[PDB]
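> Have a look at this one.
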Amino acid sequence: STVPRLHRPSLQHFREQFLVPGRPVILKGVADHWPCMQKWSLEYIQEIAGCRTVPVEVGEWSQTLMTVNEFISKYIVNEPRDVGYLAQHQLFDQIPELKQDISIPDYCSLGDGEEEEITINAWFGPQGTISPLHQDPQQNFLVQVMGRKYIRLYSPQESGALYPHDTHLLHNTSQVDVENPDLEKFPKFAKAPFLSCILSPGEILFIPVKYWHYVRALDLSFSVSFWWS
Ligand SMILES: O=C(O)c1cc(C(=O)O)c(NCc2ccccc2)cn1
Ligand SMILES: [Mn+2]
């Protein structure tokens with residue numbers, strides 16, 4: 001079944017019906033008028049960030065460094081040879097002029113943490129970037145600015161059917177390939193219930209703390225995640 005969509009729910013409505021019980025929801029009408037929604041093009045990103053060094057994941061992922069200009073030329077526009085992903089980078093601490101184009105969702109103030117401790121990551125890459133099914137240790141607002149993303153969500157109650165890796169460093173990551181699972185090795189995965197959605201520009205997906213999520217970009221995509229408690 002699909003993640004529910006609510007237009008600008010009250011802080012109390014969000015707190016009681018989603019944050020406290022830990023239920024995913026897509027928030028409409030919240031981020032859809034942030035300046036990033038109309039301003040962020042490849043052209044704007046190149047103008048404001050082109051010459052800055054960014055970390056890039058190259059898909060068995062390896063990690064390298066290059067300028068934003070280099071990243072767009074090699075992994076976005078010029079019939080890329082491999083998949084490059086400007087992933088989980090605090091681009092707005094590096095480039096404060098870009099932080100003017102976003103805000104922190106008001107719903108974050110329902111958390112128990114300081115606003116200064118909210119981690120804001122950029123997720124900028126071509127069509128076809130894929131995450132492993134994984135869980136994070138904080139709440140998350142994932143804001144879609146450019147393009148769409150297909151996302152699959154499994155509650156923490158279903159962890160047993162997701163076969164987490166046995167190593168400590170990877171215990172938060174599933175061994176299963178969500179979209180082509182090995183049911184001979186991971187048979188419990190097939191009957192695990194889940195929510196899914198296509199997240200589109202202007203929309204905010206609330207991923208509850210420790211909720212397992214899987215993310216595949218359907219187009220050239222730019223997302224901003226807010227990790228908060
Ligand atoms: O908001 C999040 O918590 C979040 C969003 C994404 C995302 O892709 O948008 C994500 N993917 C991780 C990844 C994917 C491909 C290569 C290397 C890392 C992880 N976490
Ligand atoms: Mn994540």
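Think of each number as a place in line: the chain as shown, counted from 1.
Placed from the backbone N, Cα and C atoms, the Cβ positions cover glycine too.
Feature table excerpt (Swiss-Prot):
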type    : residues                                : note
MUTAGEN : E57 to A (Swiss-Prot position 238)      : Loss of L-arginyl 3-hydroxylase activity toward RPS6
BINDING : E57, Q88, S131                          : protein binding site
DOMAIN  : 84-229                                  : domain 'JmjC'
BINDING : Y85, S131, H134, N140, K149, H213, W227 : 2-oxoglutarate binding site
MUTAGEN : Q88 to A (Swiss-Prot position 275)      : Loss of L-arginyl 3-hydroxylase activity toward RPS6. Loss of peptidase activity toward methylated histones
MUTAGEN : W123 to A (Swiss-Prot position 310)     : Loss of L-arginyl 3-hydroxylase activity toward RPS6
MUTAGEN : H134 to A (Swiss-Prot position 321)     : Loss of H3K36me2 demethylase activity
BINDING : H134, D136, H213                        : Fe cation binding site
MUTAGEN : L169 to A (Swiss-Prot position 356)     : Reduces L-arginyl 3-hydroxylase activity toward RPS6 substrate
MUTAGEN : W227 to A (Swiss-Prot position 414)     : Reduces L-arginyl 3-hydroxylase activity toward RPS6
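Describe the structural surroundings of these features, if you would.
According to its DSSP assignment, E57 (mutagenesis position) is in a strand.
The local packing around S131 (protein binding site), expressed as other Cβ atoms within 10 Å of its Cβ over all shown chains, amounts to 19.
Annotation for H134 (mutagenesis position): spatial neighbours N172, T173, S174, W212, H213, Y214, criterion Cβ-Cβ under 8 Å with sequence separation of six or more.
Cβ environment of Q88 (mutagenesis position): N121, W123, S225 lie under 8 Å away, each six or more residues apart in the same chain.
Take the CB of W123 (mutagenesis position) and look out to 10 A: across all protein chains shown you find 24 other CB atoms.
Under the three-state DSSP scheme, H134 (mutagenesis position) falls in the strand class.
The Cβ of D136 (Fe cation binding site) has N172, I207, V209, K210, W227 as same-chain neighbours under 8 Å, each 6 or more residues away in sequence.
Listed in sequence order, there are no same-chain residues at least 6 apart in sequence whose CB falls under 8 Å from the CB of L169 (mutagenesis position).
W227 (mutagenesis position) carries a strand DSSP state (E or B).
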> Please give the greatest C-alpha separation between any two of the protein-binding residues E57, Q88, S131, in angstrom, as a whole number.
11
> Pick the one among the recorded positions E57, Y85, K149, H213, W227 whose Cβ has the fewest other Cβ atoms within 10 Å in this structure.
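Comparing Cβ neighbours within 10 Å for the recorded positions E57, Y85, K149, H213, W227, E57 has the fewest.
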> Could you tell me the whole-number distance in Å between the Cα atoms of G59 and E60, where 6 residues in between were not modelled?
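Here the Cα-Cα span across the missing residues works out to 6 Å.
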